[PDB]
Amino acid sequence: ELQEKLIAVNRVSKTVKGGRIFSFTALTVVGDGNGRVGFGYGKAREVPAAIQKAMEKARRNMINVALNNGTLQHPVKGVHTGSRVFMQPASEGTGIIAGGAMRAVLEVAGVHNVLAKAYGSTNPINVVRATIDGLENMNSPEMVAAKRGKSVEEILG
RNA sequence: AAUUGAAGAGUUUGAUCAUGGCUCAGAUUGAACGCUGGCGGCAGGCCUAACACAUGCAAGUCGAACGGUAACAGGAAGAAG
């Protein structure tokens, strides 16, 4: 129903006097499949507790995304910490043409035809914040006609 | 009707985010090499020595331009078998 999807599991260290003590970080994205999407980071000492802590963070950080018939509205960009992400509406692009950690966030939002490309750093944590900054900044023709033109037949044409 | 088209990964660190190279997954070739090998179709086939070349062939034709008769096949005569 909410399409839980783990992206990456890492292994981080802390370096104490005894030695190095390890823990695990997860990155999971959830979403219904009609324009709601959220990621949660999560970290714990073992692997399945780190993924489960990511699931609880991802459910309470969902946003709203406007999509036209399972695809985007317009070409939009997204920037977060050296991760520049470009995305196209791809009018029947027929497939989520996106890279690692950019494909997974677009599968759970419900969007199906994107030509996407990630420039800069492709660190998996930062590119998920780059796409989510790109998707909620994207506006529908109903929102643009609500503030400009005052007619959806006059805004689009 | 005459284009509908854009994926990333590994590796600097105890771990991190950056920067930044290296490397890989793709397609292609007048290809070569190794192993293997049934048929057909359509193509392609000295990229190096514009190095050197045995032998054959690759530009002849026209008698309705002309003098002609070296052959060839007949004819016309002359003989004689």
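We're sticking with Swiss-Prot numbering for chain A, so the shown stretch reads 10-166, in order.
Looking at the header, which is where the method is noted, we find electron microscopy, 2.9 Å.
Placement of Cβ uses the backbone N, Cα and C atoms for every residue, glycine included.
Taken verbatim from Swiss-Prot:
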DOMAIN    A:11-74  domain 'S5 DRBM'
VARIANT   A:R20 to L  In strain: SPCR9; spectinomycin resistant. Not a ram mutation
VARIANT   A:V21 to E  In strain: SPCR7; spectinomycin resistant. Not a ram mutation
VARIANT   A:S22 to P  In strain: SPCR13 and SPCR15; spectinomycin resistant. Not a ram mutation
VARIANT   A:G104 to R  In strain: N-660; suppresses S12 streptomycin dependence
VARIANT   A:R112 to S  In strain: NEA-319; neamycin resistant
VARIANT   A:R112 to G  In strain: NEA-314; neamycin resistant
VARIANT   A:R112 to L  In strain: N-421 and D-1023; suppresses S12 streptomycin-dependence
VARIANT   A:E151 to S  In strain: B
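Sequence features annotated in Swiss-Prot and their locations in the structure.
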residue: A:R20; record: variant position; Cβ neighbours (10 Å): 9
residue: A:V21; record: variant position; Cβ neighbours (10 Å): 11
residue: A:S22; record: variant position; Cβ neighbours (10 Å): 10
residue: A:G104; record: variant position; Cβ neighbours (10 Å): 12
residue: A:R112; record: variant position; Cβ neighbours (10 Å): 17
residue: A:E151; record: variant position; Cβ neighbours (10 Å): 10
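Broken down by DSSP into helix, strand and coil, the domain 'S5 DRBM' (A:11-74) contains 13 helix, 22 strand, 29 coil.
With respect to A:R20 (variant position), the closest of these variant positions in Cα terms is A:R112, chosen from A:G104, A:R112, A:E151. For the pair formed by A:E151 (variant position) and A:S22 (variant position), distance between Cα atoms is given as 48 Å, rounded to the nearest Å. A:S22 (variant position) sits 38 Å from A:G104 (variant position), counting Cα to Cα.
According to DSSP, A:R112 (variant position) sits within a helical segment.
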